[PDB]
Protein chains: 6
Amino acid sequence: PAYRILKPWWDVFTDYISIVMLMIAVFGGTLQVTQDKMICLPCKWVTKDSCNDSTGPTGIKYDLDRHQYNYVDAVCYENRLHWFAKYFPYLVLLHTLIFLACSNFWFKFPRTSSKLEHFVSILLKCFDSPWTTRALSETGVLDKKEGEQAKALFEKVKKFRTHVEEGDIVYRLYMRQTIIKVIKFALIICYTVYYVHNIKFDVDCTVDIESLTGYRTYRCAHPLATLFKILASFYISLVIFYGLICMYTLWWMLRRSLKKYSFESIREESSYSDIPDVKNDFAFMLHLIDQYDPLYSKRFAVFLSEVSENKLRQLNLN
Amino acid sequence: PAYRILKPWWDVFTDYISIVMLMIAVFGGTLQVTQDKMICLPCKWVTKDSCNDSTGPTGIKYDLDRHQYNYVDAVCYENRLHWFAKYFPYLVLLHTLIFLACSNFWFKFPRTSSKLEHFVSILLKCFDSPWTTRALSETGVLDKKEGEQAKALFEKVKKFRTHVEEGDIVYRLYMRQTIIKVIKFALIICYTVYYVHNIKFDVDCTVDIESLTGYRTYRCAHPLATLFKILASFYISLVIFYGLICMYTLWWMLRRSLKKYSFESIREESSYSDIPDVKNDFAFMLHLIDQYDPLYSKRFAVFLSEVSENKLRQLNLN
Amino acid sequence: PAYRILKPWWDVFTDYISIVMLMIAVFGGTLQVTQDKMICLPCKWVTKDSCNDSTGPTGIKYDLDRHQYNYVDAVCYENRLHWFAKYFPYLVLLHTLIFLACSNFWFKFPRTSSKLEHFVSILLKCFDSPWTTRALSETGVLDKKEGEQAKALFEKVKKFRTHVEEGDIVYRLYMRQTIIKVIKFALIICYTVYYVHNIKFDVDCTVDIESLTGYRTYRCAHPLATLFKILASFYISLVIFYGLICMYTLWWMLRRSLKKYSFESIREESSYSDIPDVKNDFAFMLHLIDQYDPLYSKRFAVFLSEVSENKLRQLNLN
Amino acid sequence: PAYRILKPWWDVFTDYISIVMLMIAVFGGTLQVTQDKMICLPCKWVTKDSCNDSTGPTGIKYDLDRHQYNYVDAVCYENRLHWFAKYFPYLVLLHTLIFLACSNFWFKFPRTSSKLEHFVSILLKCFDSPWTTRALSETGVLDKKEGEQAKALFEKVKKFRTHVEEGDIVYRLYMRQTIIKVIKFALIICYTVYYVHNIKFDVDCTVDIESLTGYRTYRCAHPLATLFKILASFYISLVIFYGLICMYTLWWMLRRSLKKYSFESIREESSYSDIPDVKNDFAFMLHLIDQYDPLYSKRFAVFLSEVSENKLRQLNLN
Amino acid sequence: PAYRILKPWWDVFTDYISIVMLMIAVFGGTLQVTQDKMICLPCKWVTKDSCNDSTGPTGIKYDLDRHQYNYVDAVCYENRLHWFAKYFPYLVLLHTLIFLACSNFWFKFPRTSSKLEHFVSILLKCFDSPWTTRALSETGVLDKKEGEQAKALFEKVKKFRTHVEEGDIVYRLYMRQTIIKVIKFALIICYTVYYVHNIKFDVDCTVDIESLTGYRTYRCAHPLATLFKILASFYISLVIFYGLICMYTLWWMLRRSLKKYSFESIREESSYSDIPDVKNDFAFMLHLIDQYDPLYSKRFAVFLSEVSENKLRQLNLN
Amino acid sequence: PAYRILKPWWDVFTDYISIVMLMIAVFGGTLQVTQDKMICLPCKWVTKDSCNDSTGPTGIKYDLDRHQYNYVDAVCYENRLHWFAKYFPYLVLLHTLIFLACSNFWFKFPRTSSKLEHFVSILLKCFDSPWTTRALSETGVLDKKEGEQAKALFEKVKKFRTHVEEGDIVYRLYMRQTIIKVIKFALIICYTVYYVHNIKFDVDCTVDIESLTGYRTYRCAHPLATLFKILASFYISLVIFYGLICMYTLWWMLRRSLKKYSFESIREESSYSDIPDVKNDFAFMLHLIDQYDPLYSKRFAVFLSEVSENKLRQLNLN
């Protein structure tokens, strides 16, 4: 509903990229569950623990029952097949979940949710005030009721300023979240690229069970290897875009030095020099709202100015 | 809810065509997943890497187990079968998603969403104003309250004009989106038509595994080839309609030269010559609203006229 | 919500018949997907490309593997089985979708949706007016506020009349939609009845593959033939009802000659002779609302009369 | 929402019984689809087209492949198995749907829906009127506004009476619906009880195919016979309850002779003798509302009385 | 929404226990449907219609086809397996449904739903009245409007008292429902505990079919026996808790003798001795609301007192 | 909706951890249901009830049918496989459910839900009062209406204080719930860690059935052992976090000694020394609201002060 203005474009993009990652994860998961197959055969002639690979033709006879193939299938799936091809989608699901948690933690966390809902309530009831457009147009009789409403609103804004000025928690939380995203990004890229090549269609496996079948080695096929490879490539691509976005966010924030809102633009333009600069934890919100729309900041700044209140006193006193 | 007036008929048609494309994609996808079968047999007599195709009859005996057929099935599915027949529906899903993204990007993007929600809020509160129908009927006592509401509304419209006049971002974004749609259209038509013919029911494949079975070549059948061919034909047809719609949109926009709203019709008809012409990024919106219903433009234009304000001053002063 | 009054009983019936058709389509579709089986056997003795059909008994031995039966199954399913039994439900789904599109096109189309939402808004705010019941009861002090509301409402109705009088698009669209429904009805009845008989339980098929099996001909069974026959009969029955409804609609509209709303009933009854007749594109709406409830037309007609306005002037002037 | 008062207890019970019938239908349907099995075997020794039923033991050898059993399965399922055991749940679904249609037709039908929504709107705005409780308490200064509201309400009720008095359609529709329910009830009981006994676990079938297998007769088993028998018993029981309810409804309506609302109770009790009796199509509604709660009828009857209006004139005139 | 105050804690617990019972029923149902397996083998040596149970080892050869095992499976499943293991979850579902029906019958039943919605509407509009807190604080100028509202509210409460005093239906219905719950509880415990032990993993069955196979007896296994046993134990435990709750409810109601609300506490405390005792069918509601929160009863009792009305007359007369 | 302020951060974390636990439970459950497989083979040479594990190679022949493998599979699954590997996910589901019950019991329980909804209603209508910000700003003409509203609000707060002061039930319930969570935590950790190691891939089982097959021992494989081991590790980790959170909660509550709200901070700061200390069952709520946001406590405390009421008397009297 109302927190769309808080979320910037980068957070919006992350929100949908997470859905796409989760989608491919769920699909790979159900695809793994429904088949989870390998197709294994023996190898009669062995050379260095591998196949030699050396009147019409006739089929070869191995003298095996259907149920022994499934046993050797399960064994060569358990032991010699590599864990990544098994557990790829579960990991992706876990990662997407903890991304989303790192994103929405500071919304769900009450200490900050209270400050944010109070801030936005103040901002909207200020923007919807009637006296603002008049004050901006001035660069003369008004209703006593809305005059008193504005008068109480000034005091509310002052108390809110005094309350928010102390905290400085939101900056720290958002900082920690971005850093967690970036380090986790790097970590997943590392082992994903390192272990992607091990997915293969064909596998030789020597499991050492003579007594049950009488064959040493086996050659096996994993049909889903190609598809999981495609999904992994698409995955790491989306991940790359996500991490570049997070790096841009981090650079923006650390560069701006944004604990202090400079504010000088409006006071020179609108000729209200008697406005102080803002302190920590109330400037960050203004920067966020500025990324959405600069208009809200200007509409809110008028109540902060004491000159506006001094003028409003004249209209109530009349 | 309220953005239905912004969307023109072509965007409406695209919205439903995307749903149809997504529907056939999901269906082909689940159909591929649940079977993903081929039925492969050997070929005893070979001529040029192909079958010679040369007391009651008797069945032929190949001396193969059930589990070897599945191995050769997986192999001839992996190697010699063509990637398009495998991965047709996934590509279609991807394309539909990126179409929808290109369509709804300028709605979800905050810099423009703010301008649009502000514009439409202004337009609706102007259309719902009581003084408009009276002003149009004039071609005399009014309430001081609604008079002051209108008076503030003029100032709001002026500030909004000054704000929107600068940007010119919406035109660029919509331009880029249409062009992306058209080039992506052409690209998908190209390889889709080039590779559709390779889907076939029957396939000969030579995989070179003598040691496991003792047969060189194999003849295989893919039942879903016909159905995927039908779906691909239906797909490219829908795509053609989509691209022709996009071309019409592009021609309309580039032809109209619409940064400047000509406006001359109302001023001659309603005898309000003292209205300036509109500049970039506020005309495009008027053209869009004109495609929906011309009435909103006329109802909104009265507040822009200074003569209307001059007359309204007389009614408030009385 | 509010467009229920626009929809007549025939459109209501079509709306639910489409749901039933879609239901049987989805069911036949999933039933086709989950089995898609035939059961094929060879035929040892052949006479004219067909079976001769000529110490306890003993089973017959064909010397075939399980995997060859599936191959010949796929072949005799692809080639000699008839396309209608395969693709019956998909066609039904397509038809139902394009029926629904032809039904809801003039609602979703913005040029007409604007006129309709404006019309119905006017009608409801007129019906909810307090002065109407008094004016009808007359066959005396009123509030100045509601008097001015009614006075502005007369002007709104006049502007709306002048706006709607020109168009004549809604009649053309509804005409085209009904005709599309009727011609498509006839087309589907034609080939459905012509090709329904080809569905059969038992099929003889000669596919000409000696090298793979050594048998010429095959006898095959399709279990779902009976069920699809039942569904097709039920389908064509529902379709017949739909088409008869559409024919009734078409006859009604072409017979009534409804561009001109005759209107003579109320003016003779309520003694308001000074009301003009209505022109194109505003009469069609009145006929539709008359099919729902004649009361709305009478309650709306009073504002159109100039005598009512002349009398209302006396009450405001007092 | 508001039509709960219209629905009597019998219609409420029918509404839930239909859901239960639909539930068992859907369950039997999916159960039929997922198995649809029979298990068929041959019979070596035949006596009168039936089985004679005449060193450790040894298994019997029939020399049949797995794929021939499925063929004879499909054949003996198609031909000799009885259609009721196949198509039981589909019929039940159809019946439940047409029951629900017969129930909700007069709600969905616009000609009557308009009358009903208008009636209930009048009744609720009368019940919520403030003057009613005072008038009942009388067995003295009031607000001019609510006085005028009541005064207009009398005229609205009079116009509504004149409008509704003519129709007499609702009685005919409800009559037809009840009769359709009762005759359809009897019909389904008839063939359901006549054909339930044919469901059996074991079946002998002689299909006459020597050339494909060399056996004349077959003995087959249908596992779901018992379960479908249980569901059919439960079905006919629920149906019996439904039909007895419908018979009670029919007897009630035909006995009461309810076109004329007798009304004599309130006029003797509350001493308002000057109220006429009610005519057709406005009494039926009062009887329905009486079945829910008699209070609404009494609260509504006061406005119908002319004495109440005569007294209200004194309070407005003061 | 508003009936949460009517429901006591025991009804709340029953509501969730029914959901848990339904959950285990649905799970056991789908588990039964998807497998419904037994695994049957013959027994070569027989002693008293049972198995005697008496160079490497070698497998035993019975000379049976795959399709005969399924036949004997179906037979030994139909005949000798016990009906409880088959139809356990369906019964549980039926019981849960009829529990829920017995719980919500007096809400859905209109004759009582009208009384309850009217009662609660009165109670809430009384609790939200402004004069109540003042009257309680008294142990002096008020608005004429709210004074008249309260004055009409007294009359409404009096009429409602006279209406509700007669009925005494709600007590009878709730009594019948509790008793049905208790007797049905006892019945299900009886046969559930009596027949639970018959579920077993291993079963010997003698079906008497020599001609089809040549074996007399069979030994069979039912894998789901253990799981259904666990579910049945959990089921009867939940059922026990449910029945003990119902017994507590029954004892409470029969002990309290609650047709007469004693009421003596408030009149001694708040010094309003001039309040009569309450009669049947209006006391039961007060007891229910007392179980939720005693405050509503006290806030409502003030309007019942005539002294409160006598005092309120002085404030309106001033 | 409104109870988000009551829930602290620890309860929030528990709420989502329960969803994750339930998710892994449902997944392990469906995974168990769909396969529930073991793959068992015999062992020809036995040494101490275990396998000795001692011209191309040839397959071994056991002379067993497909249906005997399934029998021995079911037997070795029933008897020698350990119950934990079977019933792991059901237990997890049960635990998660009873965690959620212990969490939401005091919300669903009516005796406390009434007190809480009344408390929060009072708090919100106090926070939304206009006089509070003025009273805080004072560290002078007001509307008589809101003055009387505040005056009644003081009395409401006093009655509410007297009502809540007695109970002391909420503290006991929350205490019991935390303790149940901690003891159940310890219990599940105990047997989970004790029995996790018994899950294994390979199992030897001696079932003692010579007559049916002629083999003593069997070697079996359980593919899902690894996956269930991973899920169990992840489970116990989440559980550990949950229990540490619960221990922190318990330590906080027992340490604070919170029946008495110390309150001294505001009276020294805002110079309102004439406020008493709070008693049991009204302090706990204040501590909870303090964990969310301290501002509500301060905004509410002003009405509790008698000095504020004494000052408000002057403004109403004027």
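We number chain D the same way Swiss-Prot does; the residues here are 15-68, 92-176, 230-408, in that order.
Recorded method for this deposit: electron microscopy, 3.7 Å.
Using N, Cα and C of the backbone, Cβ positions are placed for all residues, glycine too.
Under the DSSP three-state reduction, D:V40 (mutagenesis position) is assigned to helix. For the mutagenesis experiment D:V40 to D, the note given by Swiss-Prot reads: Abolishes activity in hypotonic solution.
The Cβ neighbour count for D:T44 (mutagenesis position), using a 10 Å radius and every protein chain shown, is 12. Quoted from Swiss-Prot for the published mutagenesis D:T44 to D: Abolishes activity in hypotonic solution.
Long-range Cβ contacts of D:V47 (mutagenesis position) within its own chain (separation 6+, distance under 8 Å) are none. Listed in Swiss-Prot as a mutagenesis experiment, D:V47 to K or N is described as follows: Impairs activity in hypotonic solution.
Under mutagenesis, Swiss-Prot gives D:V47 to D with this note: Abolishes activity in hypotonic solution.
DSSP assigns D:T48 (mutagenesis position) to a helix in the three-state reduction. While the structure shown retains the original residue, Swiss-Prot records the mutagenesis experiment D:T48 to W, Y, K or N with this note: Impairs activity in hypotonic solution.
Among the mutagenesis results in Swiss-Prot, D:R103 to A has the note: No effect on anion channel activity. Impairs channel selectivity, so that the channel is also permeable to Na(+) ions. The residue drawn here is the original one. DSSP gives D:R103 (mutagenesis position) a helix state. D:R103 (mutagenesis position): 11 other CB atoms within 10 A of its CB, across all protein chains.
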Note down the number of other Cβ atoms within 10 Å of the Cβ of D:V40 (mutagenesis position), including every protein chain shown.
14
Let me know the whole-Å distance spanning the Cα atoms of D:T176 and D:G230; 53 residues are not modelled in that stretch.
15
With a gap of 23 unmodelled residues, how many angstrom separate the Cα of D:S68 from the Cα of D:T92?
20
Listed in sequence order, which of the mutagenesis positions D:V40, D:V47, D:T48, D:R103 sit with a CB under 8 A of chain E?
D:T48, D:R103
Near D:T48 (mutagenesis position), which residues of its chain come within a Cβ-Cβ distance under 8 Å, counting only those 6 or more away in sequence?
none
